[PDB]
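A.B. asks: Next up is a structure, given as structure tokens.
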Amino acid sequence: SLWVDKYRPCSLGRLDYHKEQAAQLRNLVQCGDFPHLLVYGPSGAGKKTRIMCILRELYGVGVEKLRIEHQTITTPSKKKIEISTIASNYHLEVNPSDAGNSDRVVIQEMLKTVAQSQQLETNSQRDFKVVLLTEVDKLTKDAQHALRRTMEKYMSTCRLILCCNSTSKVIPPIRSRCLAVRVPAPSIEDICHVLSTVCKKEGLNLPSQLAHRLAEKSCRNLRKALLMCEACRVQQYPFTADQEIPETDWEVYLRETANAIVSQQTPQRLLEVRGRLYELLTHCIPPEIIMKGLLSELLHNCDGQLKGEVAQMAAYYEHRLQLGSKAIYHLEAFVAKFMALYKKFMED
Amino acid sequence: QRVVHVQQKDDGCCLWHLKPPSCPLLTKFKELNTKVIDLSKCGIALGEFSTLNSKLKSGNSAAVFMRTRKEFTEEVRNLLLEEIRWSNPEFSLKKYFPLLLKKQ
Amino acid sequence: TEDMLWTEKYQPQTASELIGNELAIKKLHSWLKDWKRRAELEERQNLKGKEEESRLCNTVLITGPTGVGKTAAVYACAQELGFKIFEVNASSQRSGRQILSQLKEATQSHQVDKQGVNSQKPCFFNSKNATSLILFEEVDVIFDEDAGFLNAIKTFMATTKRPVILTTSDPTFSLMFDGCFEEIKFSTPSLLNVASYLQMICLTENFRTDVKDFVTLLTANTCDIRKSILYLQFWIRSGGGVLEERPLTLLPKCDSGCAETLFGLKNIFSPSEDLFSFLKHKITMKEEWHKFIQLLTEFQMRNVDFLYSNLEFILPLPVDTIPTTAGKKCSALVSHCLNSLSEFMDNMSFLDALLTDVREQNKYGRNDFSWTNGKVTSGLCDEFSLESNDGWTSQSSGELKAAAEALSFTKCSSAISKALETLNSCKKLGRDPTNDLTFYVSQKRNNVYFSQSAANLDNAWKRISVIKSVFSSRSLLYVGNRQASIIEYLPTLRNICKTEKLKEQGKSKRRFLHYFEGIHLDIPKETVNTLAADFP
Amino acid sequence: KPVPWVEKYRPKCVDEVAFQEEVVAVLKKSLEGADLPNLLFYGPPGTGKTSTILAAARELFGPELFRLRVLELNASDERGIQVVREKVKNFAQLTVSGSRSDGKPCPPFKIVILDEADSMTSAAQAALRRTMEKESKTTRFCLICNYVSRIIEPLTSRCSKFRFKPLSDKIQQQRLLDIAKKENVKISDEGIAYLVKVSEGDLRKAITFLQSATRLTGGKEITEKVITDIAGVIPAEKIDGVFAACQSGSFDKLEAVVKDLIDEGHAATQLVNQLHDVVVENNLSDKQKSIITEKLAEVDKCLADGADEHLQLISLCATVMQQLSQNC
Amino acid sequence: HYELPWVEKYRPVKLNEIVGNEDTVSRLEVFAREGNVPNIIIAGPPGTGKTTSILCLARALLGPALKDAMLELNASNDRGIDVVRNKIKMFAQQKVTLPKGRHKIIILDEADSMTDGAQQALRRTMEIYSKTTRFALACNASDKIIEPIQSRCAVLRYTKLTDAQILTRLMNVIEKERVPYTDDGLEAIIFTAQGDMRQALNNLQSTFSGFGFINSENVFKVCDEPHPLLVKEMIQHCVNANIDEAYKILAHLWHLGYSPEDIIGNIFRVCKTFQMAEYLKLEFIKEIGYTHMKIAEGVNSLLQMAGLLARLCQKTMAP
Ligand SMILES: Nc1ncnc2c1ncn2[C@@H]1O[C@H](COP(=O)(O)OP(=O)(O)OP(O)(O)=S)[C@@H](O)[C@H]1O
Ligand SMILES: Nc1ncnc2c1ncn2[C@@H]1O[C@H](COP(=O)(O)OP(=O)(O)OP(O)(O)=S)[C@@H](O)[C@H]1O
Ligand SMILES: Nc1ncnc2c1ncn2[C@@H]1O[C@H](COP(=O)(O)OP(=O)(O)OP(O)(O)=S)[C@@H](O)[C@H]1O
Ligand SMILES: Nc1ncnc2c1ncn2[C@@H]1O[C@H](COP(=O)(O)OP(=O)(O)O)[C@@H](O)[C@H]1O
Ligand SMILES: [Mg+2]
Ligand SMILES: [Mg+2]
Ligand SMILES: [Mg+2]
């Protein structure tokens, strides 16, 4: 595997940064009253690594013995939805937002089943089985109410760890029942130290300047920094101080899209950007990320007073994008309105 | 069963005893007469709320087919086969059409 | 003077008569030919008397979309190779005791009558030598009265001596079913092959049809061959759509206009009326507005936006296929046209976000363009939905969205046309802004009359397949995050594959090809080549 | 096996609920007559409503009969009211026997505690009214809400209404200090005061945060940092930085401050809450306060719908910066 | 001994007595004359003519063999998985002597009420027994019918009846019953029946049974909807930005007890045919749709309708 999957820490003493937080997570399991966790923060800060560390500290080493199961669940409209689940002998892991508006359904029955699983399985190790709900911030209001009901019902038999990146969408009834674990992103020095630690295990000696460039260009994303270090290791055997960091392909695609938006403001260019955003969306890139990158590069090419108007317009159409079922409509609404505003601004 | 309302009154808050405002906006209350037009007095004409017209079409519809599709002659049949083969150059027309002719 | 449906009148009696899925047809025909050879060798051994290398599994499984031809291919192959099909449908009570005690002896015992009219293939119900062959049709359909049916077909795996064929349309049935069987996948056939097939069956009925109308019908019903055959039978036997002679060489009349009949647009429009001419011309009359609202309402019941999906052709703007007072009047036309287009797109965003849809989108899976949705199967029980639903909202929201979309389109089209008649002054000035007012459309959206989707769904499905096949390797299978996987792991994988391809094309060491083997990644080589091409 | 300190340290009996005088008095005179009327407790969260109704249940019933003959449902069920109607119908039809060894017989009725009753729409409230007027003698209801005005007139007319006032911060600090002395955790009075402040009068959230901090710290002292990051509250330094970036008039440093807040894991709804608390309690003009608070409400609504934190926060900070630099 | 309703007394007995949906009804007519009808599914709004056209087509195909060659099943019948497996298959395997080109017909009315399991169990029955038996299904929501069943049937879309066709059938009924009428009453009846001929005939018969004269007072007394004159005056006051008189009309409608859904539906129906400019009509329909989305989402009050009226006035007061 890669260094993002092979050199990942498994124990709570192996976590290089957030040592005080890792120590508090170590004493969290010693009391035996391990509650539901709400592990939130930016992407790639070290969230899932810390969940795996807590799961290893809770049970034995058998949590690393992983497998994949498929479960078919019947909706109340008499339809069947099949979902995937990472599983072990002691824990569970599912992305319940994969079932759309029926997420509540795979919220209910699945935890019901695993509760019955802990009613059947006996090993005298731990009283509960931990289920990892990934992307709780993508759950609908009905799904989150069903989650509140399920956590209140099956608390004694199973435990829940909610891994999200945004607690804003998470309803206050959910947040009032789980212990909050904020995992902020590692700093530049933390990313450089982790990169040097990982690169030393391969017998390679990267310089501090290349590590600082990788830390700066990753926007405090440890997974992205490690994977860019993997790409740099693939590109060259020695690590020069001026080694070129390979940029992300869809990122430069979005950059070219925004230069296409800025350069020409015509209906033909609007349809060209329409094709470009369609081809970006066919690659399963989320429209929020497309909107964020587009807004960043348009604010690169905007004026002083126009930045606030463009940002408010982008936030407006991103909220409308979250409201509508077809996000492409709101993407091109933002693009066309920005083109009109830009053409009006450059005319005087 | 008898009902009761319990509000633990605190005299120091001074919001329990509230008097009507003395400002002229909330003193002079505007009056709405609640008078509406009678509904069988005006009347509705044809096509007022629909797409109705006084003129109705006649002879432009109810055309029965009564079609007699003549059998296609051989030369026209191969001409149409060549047209379909030009439309789809990668299709195997010669190995399907005689078999469907046998199927008919 | 005919009493047969066109599906069974034009049923393929030979395996070469089926359209598409040639690899699956060849695999099934080879499997059944090997079984027939084993049966004939068994007969020869009986005449004489009185298996890892072969690897001939006792059972095939066939999966694909609905109406693609799984049962038709099975019947054609069994007819060609002389098998006798014993069919078990969901249309008869098939519980374990009955199916075992009434059809095990077909596999385990000889046929008492081996010659004659026994090539006819019967069914199963309980209220030259011909080899027996079981066909479980629609195995995914399991009822409560079919108790122990899965255990019974497992016993049929274990203790058969004659072949078993399973037909299913559920894509995930082969996951939950435990056993040994040869898997056969039926893919959706291409548009043009089925279009030429339908043109062939129409030309046998002495009709001339164009390819584009059949392509619109087939992309409307998603290449369901049986559905298109049956609707073709209904439409041809009722007299066709519209008398229009099209002289083409590439003589009888042509009969274009079947797709509009399929969507029910001919119950609204007059026969003299044309949909494209109706949308292009300026509407003023009340009856014309009623017709437009009814047309748009008929398209909103399907949750398909008609005008925006075909935006370039229906607009009064130039469309190309992909391969100072004068200055103020050149700029004002483009500025007004962009303003009206932006207003229309804002209107469509308003209708998509702040207006109710009649069908609640992302109900069982998430939004479009996602490989994480899974499979949604229809109901297998005899119980009703029993949930509260609002019929008045579904009745009124379609008309509301249709009226608002029609008014938005008419405002936008009038604004762009009242911008466009002043382009003659710019043309007289020697400057051509029409290169900026044009629309560049793809060939996929140009070979059809009207489209129900403005995106490349084939490219989307190819990207979905490559995303699934990347993250189904055993090393990447335990990655917790999914959109973060395709946003962080996948671009680095594409860059690694590009660098590996550049190293291979530079005549470097062959150990660099084993870099994925050096880190022990299990990505298939076709997927490694696909990631190494580009990021389009 | 251990229970949370919210459940463990709620009062066992009626008149142990402090700072509620009249509600406890009428509940006592209902206990004396052994008949509990329909109840409607409204007040701020964490003020002793569930504690009072449960204490009335445990002292009217037996300790072993308390959990069997009451039913606590949550009225914000996402499957409509008919599912809750099914639970109330099943619990009213189901009957269990009761016998107390203390010499007092059990009442013939039963207790249904409908929590967050204010979240039910008026149609669902009218649907529930049929159930409570069709099972009046054999079943009594207690609706727990925070706003009595959200409960419709046919319900509120037939219920007995009680208002729960919040305890003062001194009383909350005293109860938290008693809890910490009971559970043997080293914590000064300043940390308890900051806990009561950061809970905003919510004793339930204060006890939850205290128990969670004792679990997290591993037997050390409870610092201010662990209380701050266990409550999800942004420190005031970041709020002052946001306001300084808004008053400066530079959009680039505004983006830098917002991206710094996003990188630290802090929520956007919490930032909107802190910004609203700062704005409405300062020396801004009424027009500035009006525009800023309207934009804050719009941004909060957009964040509740699931919109991205970064874009909404950037738009709100642009509005606040424009309104603050309008005086320039 | 009772008066039969005009929906049954004047029910069509042939396929040329059916107004509206001219193309599909004509195709059914040529199939009834020629024979060999395929398995059909007829989808459309209520009151369109689906059951009538299916029954008339079956009658014209069969003739005297109706009592033995036709099997009809409504939603009041069982139509379960076991019914599909025994009764449907037994009728399909049943021998019935018919002229060549004519088959036995299984009519499944209200196919939305069929369970998904029964539709899955009826898939092969629609296929093998197609040389002796045909299936004619009628449905309102075609999405309730599963895709494998829709693959084996030709789906024919019925659209709402245009008001001219309803007017022609209404004058046919009036001239055959000597009912005095006015054009006011005919327009009122046509407005009350939104493309529903069954509703139009029921409204006409109820009006004649109640008062015997067809005028808008009697018609809207019989139906008791929000009167389109009040809604027209309210929309006209919103056009003139007269928020007080428009709210007077709206509060009068609210105190009359009409539901918010009925009020917003009547508002949309009147504003669809209202005489105003194109852009103003577009903003009016946009605000009506946004308010109706709010009504459907759960928030419905006089505050929401007053906010809609204020937004409509703001559309006039703002360029
Ligand atoms: N590839 C094909 N070539 C020719 N005819 C076809 C083809 N596919 C379908 N048909 C026709 O459609 C009829 C029914 O198709 P089936 O094979 O029963 O569909 P299916 O693959 O079994 O999918 P199901 O069973 O409906 S889920 C056949 O009898 C043929 O007349
Ligand atoms: N007046 C009071 N007397 C005694 N304990 C109190 C009082 N007010 C609050 N508490 C304590 O505060 C905690 C929470 O109060 P509860 O009554 O259980 O919940 P709550 O007041 O209903 O808040 P909700 O349910 O979220 S609306 C419990 O530990 C109670 O013991
Ligand atoms: N197109 C029509 N032409 C003439 N009368 C019609 C027409 N449609 C409906 N009617 C009348 O309305 C009555 C009931 O209509 P039906 O056709 O039986 O209902 P339907 O069209 O099947 O709609 P649903 O979905 O079953 S409610 C008929 O008996 C006729 O009197
Ligand atoms: N303390 C640490 N020391 C070394 N490597 C780490 C540490 N924390 C995280 N990593 C590496 O960074 C990656 C973190 O990704 P992950 O936490 O799964 O993303 P997310 O936070 O979005 O779930 C892991 O692949 C792991 O190898
Ligand atoms: Mg089949
Ligand atoms: Mg409570
Ligand atoms: Mg009917």
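Chain C uses Swiss-Prot numbers throughout; the residues present, in order, are 1049-1098, 1119-1195, 1296-1418, 1451-1523, 1632-1844.
Method on record in the header is electron microscopy, 3.0 Å.
Using the three backbone atoms N, Cα and C, a Cβ is placed for every residue, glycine included.
According to Swiss-Prot, the protein has these features:
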- C:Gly1132, C:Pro1133, C:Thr1134, C:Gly1135, C:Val1136, C:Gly1137, C:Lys1138, C:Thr1139: ATP binding site (BINDING)
- C:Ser1169 to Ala: No effect on the RAD9A interaction after MMS exposure. Resists to DNA damage after MMS exposure (MUTAGEN)
- C:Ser1187 to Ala: Weakly affects the RAD9A interaction after MMS exposure (MUTAGEN)
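How buried are these features, and what lies next to them?
C.D. replies: Secondary structure from DSSP puts C:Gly1135 (ATP binding site) in coil. Sequence-distant contacts (6 or more apart, same chain, Cβ under 8 Å) of C:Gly1135 (ATP binding site) comprise C:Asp1392, C:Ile1393, C:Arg1394, C:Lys1395.
A helical conformation is recorded for C:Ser1169 (mutagenesis position) in the three-state DSSP classification. A 10 Å cutoff on Cβ-Cβ distances gives C:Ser1169 (mutagenesis position) a total of 11 other Cβ atoms nearby, all chains included.
Secondary structure at C:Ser1187 (mutagenesis position), as computed by DSSP, is coil. Around C:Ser1187 (mutagenesis position), a 10 Å sphere centred on its CB holds 14 further CB atoms from the protein chains shown.
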A.B. asks: Write out the long-range same-chain contacts of C:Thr1139 (ATP binding site), meaning residues 6 or more apart in sequence whose Cβ is under 8 Å from its Cβ.
C.D. replies: C:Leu1303, C:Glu1305, C:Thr1335
A.B. asks: Would you mind sorting out which recorded positions among C:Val1136, C:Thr1139, C:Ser1187 put a C-beta under 6 angstroms from ligand 5?
C.D. replies: C:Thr1139
A.B. asks: Sequence order please: the recorded positions C:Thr1134, C:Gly1135, C:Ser1187 that have their Cβ under 8 Å from a chain E Cβ, otherwise just none.
C.D. replies: C:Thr1134, C:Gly1135
A.B. asks: For the recorded ATP site, whose residues are C:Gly1132, C:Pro1133, C:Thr1134, C:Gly1135, C:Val1136, C:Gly1137, C:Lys1138, C:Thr1139, find every other residue on that chain with a C-beta no more than 8 angstroms from the centre of their C-beta atoms, and list them by sequence position.
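C.D. replies: Leaving out the recorded residues gives C:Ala1140, C:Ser1337, C:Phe1354, C:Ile1393, C:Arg1394.
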A.B. asks: Taking the recorded positions C:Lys1138, C:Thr1139, C:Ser1187, which residues show a Cβ-atom distance to ligand 1 below 6 Å?
C.D. replies: C:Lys1138, C:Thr1139
A.B. asks: Counting every protein chain present, what is the number of Cβ atoms, excluding its own, within 10 Å of the Cβ of C:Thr1134 (ATP binding site)?
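C.D. replies: By my count, 19.
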A.B. asks: How many Å separate the Cα atoms of C:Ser1187 (mutagenesis position) and C:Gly1132 (ATP binding site)?
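C.D. replies: Given the Cα positions, C:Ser1187 (mutagenesis position) is 27 Å from C:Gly1132 (ATP binding site).
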A.B. asks: Just to verify a number: CA distance, C:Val1136 (ATP binding site) to C:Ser1169 (mutagenesis position), in angstrom, no decimals.
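C.D. replies: C:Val1136 (ATP binding site) and C:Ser1169 (mutagenesis position) have their Cα atoms 32 Å apart.
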A.B. asks: Enter the number of other CB atoms within 10 angstroms of the CB of C:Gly1137 (ATP binding site).
C.D. replies: 23
